[PDB]
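Step one of this worksheet: look at the structure below.
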Amino acid sequence: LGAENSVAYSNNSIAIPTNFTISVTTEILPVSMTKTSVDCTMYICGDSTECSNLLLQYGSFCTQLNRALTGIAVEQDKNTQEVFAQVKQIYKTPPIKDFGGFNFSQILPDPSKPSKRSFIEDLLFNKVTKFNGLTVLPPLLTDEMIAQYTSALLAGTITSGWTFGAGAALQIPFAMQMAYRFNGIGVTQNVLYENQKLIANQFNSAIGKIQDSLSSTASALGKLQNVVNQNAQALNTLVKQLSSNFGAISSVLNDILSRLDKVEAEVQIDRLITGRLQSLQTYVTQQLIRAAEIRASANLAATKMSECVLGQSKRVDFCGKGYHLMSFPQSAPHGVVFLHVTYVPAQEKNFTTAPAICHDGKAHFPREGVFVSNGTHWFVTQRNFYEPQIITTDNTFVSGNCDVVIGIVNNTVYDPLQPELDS
Amino acid sequence: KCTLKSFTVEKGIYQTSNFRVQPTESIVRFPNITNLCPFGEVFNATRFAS
Ligand SMILES: *[C@@H]1O[C@H](CO)[C@@H](O[C@@H]2O[C@H](CO)[C@@H](O)[C@H](O)[C@H]2NC(C)=O)[C@H](O)[C@H]1NC(C)=O
Ligand SMILES: *[C@@H]1O[C@H](CO)[C@@H](O[C@@H]2O[C@H](CO)[C@@H](O)[C@H](O)[C@H]2NC(C)=O)[C@H](O)[C@H]1NC(C)=O
Ligand SMILES: *[C@@H]1O[C@H](CO)[C@@H](O[C@@H]2O[C@H](CO)[C@@H](O)[C@H](O)[C@H]2NC(C)=O)[C@H](O)[C@H]1NC(C)=O
Ligand SMILES: *[C@@H]1O[C@H](CO)[C@@H](O[C@@H]2O[C@H](CO)[C@@H](O)[C@H](O)[C@H]2NC(C)=O)[C@H](O)[C@H]1NC(C)=O
Ligand SMILES: *[C@@H]1O[C@H](CO)[C@@H](O)[C@H](O)[C@H]1NC(C)=O
Ligand SMILES: *[C@@H]1O[C@H](CO)[C@@H](O)[C@H](O)[C@H]1NC(C)=O
Ligand SMILES: *[C@@H]1O[C@H](CO)[C@@H](O)[C@H](O)[C@H]1NC(C)=O
């Protein structure tokens, strides 16, 4: 299974991360499959009138099989709108890219591309790769229209945080937009500004590594490729079935029509109709059940979009390893790609710790964070990033005498009012 | 209307196939021959093969 780990638990000990690292992780979802339709009259009978008059004896079989495929063919567009049409106005970013050193130039639209794709969208459209009364119908949105919405969502996110999701887009300097998203993961905003140059480089490097990841191997894109393959596979099989005799004397209907008396033909052809019709009913059942699976994935993508792009996640591991900071969409064949951006705690240190401190009889508790000691001094610290500060009457609150709390310890809680009154 | 079995139809797009969806198919004539076939040479043979 994996490497074993006895976690070094003891009631007096805690580990706090002294440092952190930004990560970016790719996630890929199917959203809509190849729209198809069949003229069953043409497929079954090859436009023999003789055969068509036998097909009337089965009544409303052909019409309902064409109805079901037309129903699937509509909802493939609706799935695509549910994912991408979540932004009501086409935002675009001002020309100067002074996002505090963060460098989106890989994922923004590239002005060189005539279809207005980003650099990484233009990888995805390359890593992913019929004619007998069957048809394919093209999608309602062109791949350029999808690339417009995956610009608008990206420009809105860079310029205005959650606000364009909640209401109208409100500008905020991008450094501050990260500062509030940092408070969102319970790491205090001063940690961001005090480290900003390091943060922008840890982010920009990870975008750099995604170019390599999606250039160097196709292996991840298999999850979209399968939707193309399966529909090509089904259509190829549905055609090769026309070679099946079905216990008639030939697969070529013109043989029976040329060689036989009506009395014999109206037996032979009725085997072919029975066979071909059951062959089509098999395909239509497969498409209904396959469409139900793709629609479940489209609704998951629509949720990922509304929660992890338009907002910030408080749902652990809904949007990648680490605590969630932000996410970006990129458009892809039959699907969508997310670039989640996340915070990961990166360098433990051990500390001795206590649930409370007793002063002069008063039991003090931290207002936020944990009481820790390096061995001689007692500090409050914020939980997810080490920042030792002296325990004091303004970073604490009091409840009762010492005795109630298990394992309480003694240190003076310093009182910042006093030297002013000493003036 | 016939394709939907309804005298009234809503705003939309509807598939159909009826008008002859392929152009002018039509079939006639054969390759040629030189004689009447020799059946009488067998059918009125004097005595048949073993
Ligand atoms: C926190 O971890 C990061 C790497 O995740 C460290 O970043 C390096 O910092 C040194 C200077 O201190 C630079 O020479 C390296 O180039 C930095 N690496 C990157 C990827 O930018 C950082 O030093 C760590 N900080 C602490 C306080 O431990
Ligand atoms: C933002 O990142 C891009 C690459 O992702 C940088 O663009 C390259 O810059 C070098 C010079 O530093 C040029 O030789 C390349 O031809 C550029 N490539 C592309 C695709 O434009 C860009 O310099 C970075 N900008 C900032 C402000 O960090
Ligand atoms: C716990 O942390 C405190 C503060 O960093 C350490 O005490 C300081 O030690 C330096 C020398 O390294 C002295 O110059 C300061 O005067 C000390 N400050 C105080 C308030 O005493 C302390 O040594 C650390 N203890 C352990 C066990 O790591
Ligand atoms: C915290 O300090 C107080 C004194 O300020 C310590 O209280 C004494 O504890 C012993 C054992 O319970 C008693 O015999 C004494 O009578 C206590 N004195 C008073 C004035 O109450 C206490 O033990 C210290 N606790 C810790 C965790 O260090
Ligand atoms: C933390 O302290 C415990 C004390 O038993 C020790 O076993 C453990 O190895 C330490 N962990 C680290 C990461 O220093
Ligand atoms: C802390 O746990 C140790 C065993 O790890 C135990 O001996 C000790 O009594 C405990 N103390 C408190 C205050 O729970
Ligand atoms: C064969 O001979 C009979 C008379 O014996 C004659 O009526 C018939 O037309 C002949 N048929 C052929 C094919 O020669």
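Numbers in chain A come straight from Swiss-Prot, and the residues shown are 699-827, 854-1147, in order.
Here the Cβ of each residue, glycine as well, is placed from N, Cα and C on the backbone.
Annotated features, as they stand in Swiss-Prot:
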{"type": "VARIANT", "residues": "A:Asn856 to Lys", "note": "In strain: Omicron/BA.1"}
{"type": "VARIANT", "residues": "A:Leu981 to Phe", "note": "In strain: Omicron/BA.1"}
{"type": "VARIANT", "residues": "A:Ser982 to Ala", "note": "In strain: Alpha/B.1.1.7"}
{"type": "VARIANT", "residues": "A:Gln1071 to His", "note": "In strain: Kappa/B.1.617.1"}
{"type": "VARIANT", "residues": "A:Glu1092 to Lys", "note": "In strain: Theta/P.3"}
{"type": "VARIANT", "residues": "A:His1101 to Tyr", "note": "In strain: Theta/P.3"}
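Where Swiss-Prot records a feature, it is marked here on the structure.
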residue	record	DSSP class
A:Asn856	variant position	coil
A:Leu981	variant position	helix
A:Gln1071	variant position	coil
A:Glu1092	variant position	coil
A:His1101	variant position	coil
Could you state the CA-to-CA distance between A:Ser982 (variant position) and A:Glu1092 (variant position) to the nearest Å?
-> 91
Around A:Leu981 (variant position), which residues of its chain at least 6 apart sit with Cβ under 8 Å of its Cβ?
-> A:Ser746, A:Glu748, A:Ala989
Where the distance is taken from Cα to Cα, which of the variant positions A:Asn856, A:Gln1071, A:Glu1092 turns out closest to A:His1101 (variant position)?
-> A:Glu1092
Mind giving me a neighbour count for A:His1101 (variant position)? Other Cβ atoms within 10 Å of its Cβ, every protein chain shown.
-> 11
How many other Cβ atoms sit within 10 Å of the Cβ of A:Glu1092 (variant position)?
-> 11
Using C-alpha atoms only, work out the spacing between A:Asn856 (variant position) and A:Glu1092 (variant position) and round it to an integer in Å.
-> 70
Far apart in sequence but close in space: which same-chain residues, 6 or more away, have a Cβ under 8 Å from A:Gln1071 (variant position)?
-> A:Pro715, A:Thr716, A:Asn717
If you count the other Cβ atoms within 10 Å of each Cβ, which of the variant positions A:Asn856, A:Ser982 comes out on top?
-> A:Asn856
